[PDB]
Amino acid sequence: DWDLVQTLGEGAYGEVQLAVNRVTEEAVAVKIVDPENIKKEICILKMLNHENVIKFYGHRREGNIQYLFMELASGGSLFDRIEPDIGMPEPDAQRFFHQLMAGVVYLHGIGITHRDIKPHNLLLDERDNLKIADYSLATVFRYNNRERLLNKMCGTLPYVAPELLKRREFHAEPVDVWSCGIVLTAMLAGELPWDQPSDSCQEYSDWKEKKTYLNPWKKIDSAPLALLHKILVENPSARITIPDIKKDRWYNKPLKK
Ligand SMILES: Cc1nn(C)cc1Nc1nc(N)c2c(C#N)c(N3CCC[C@H]3C)n(C)c2n1
Ligand SMILES: [Cl-]
Ligand SMILES: [Cl-]
């Protein structure tokens, strides 16, 4: 059995605890759940094989409760590397963004959308490699080479793409690209640009009107800001795709550790 030493946090659907093995002292992260939902999460977790996606060990159920076993991320979360109102050194932000894109390209290539990318769900191993965690909202958007549109609102309001608040159905990939742009903003400014990307929200209107002399944008060097101008495009069909992010000037800029 296992000893639950502390809560690491709450996911989109449940709890996550630091569990220490009573016989081994091996420290792991365990998600303990009370349905159709967890059946789906486990199945997605089983598909995952990438250096920038969290390691799933396996699962155990006992009546009113089911247990999900994951690689403990010894570096904790990206959230804890963001200094409020400051962010982090631009070279650490670019490296983490390179790794986030590697993880998202992997997921999209196996037809999976994460749907809740934010710094809380991005963990760091002992060598500060980024791992995309929390598959509680993840779903299939491509099967047998056929795309299906999403038609369900979920995620986290400051990270969600505007089409998810406006369209009955929308493409999965541009939504995950948007959330990656808000994560890049967070890493470079230590502040979220808006509560939600709605015309009711003045900070979002100011961005559409290009007032980049306001915060958080004025904290952001012109090169990464140019990338953010192509990611945070309201119309998903005009938003930059990952293959063109890989071509961006800042994305390809050599920066010093
Ligand atoms: C060693 C360590 N110190 N601290 C403060 C955090 C860790 N390491 C760690 N390792 C994980 N494996 C997860 C994990 C998952 N899975 C998780 N989460 C919280 C709820 C959302 C989810 C991403 N969190 C927060 C995780 N934290
Ligand atoms: Cl933040
Ligand atoms: Cl090309």
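Chain A uses Swiss-Prot numbers throughout; the residues present, in order, are 8-41, 49-271.
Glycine residues also receive a Cβ, built from the backbone N, Cα and C atoms like all the rest.
Listed in Swiss-Prot:
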ACT_SITE  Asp130  active site, proton acceptor
BINDING   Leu15, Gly16, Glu17, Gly18, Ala19, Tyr20, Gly21, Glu22, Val23, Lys38  ATP binding site
MUTAGEN   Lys38 to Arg  Abolishes kinase activity
MUTAGEN   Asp130 to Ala  Abolishes kinase activity
MUTAGEN   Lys132 to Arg  Strong reduction of chromatin-associated CHK1 ubiquitination
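Annotated ATP site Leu15, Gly16, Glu17, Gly18, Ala19, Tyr20, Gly21, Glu22, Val23, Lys38; additional same-chain residues within 8 Å of its Cβ mean position, judged by their own Cβ, are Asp148, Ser150. Looking only at the mutagenesis positions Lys38, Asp130, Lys132, the one with its C-alpha closest to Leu15 (ATP binding site) is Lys38. A straight line from the CA of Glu17 (ATP binding site) to the CA of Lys38 (mutagenesis position) spans 9 Å. Taking a C-beta cut-off of under 8 angstroms and a sequence separation of 6 or more, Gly21 (ATP binding site) has the following same-chain neighbours: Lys38, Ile39, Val40, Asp41, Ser150. In the deposited coordinates, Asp41 and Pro49 are the last and first modelled residues around 7 missing ones; Cα to Cα they measure 8 Å. Around the Cβ of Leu15 (ATP binding site), a 10 Å sphere holds 21 further Cβ atoms from the protein chains shown.
In this structure, the C-alpha atom of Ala19 (ATP binding site) lies 8 angstrom from that of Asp130 (mutagenesis position). Local packing around the recorded positions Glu17, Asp130 was summarised as the count of other Cβ atoms within 10 Å of each Cβ; on this measure the leading residue is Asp130.
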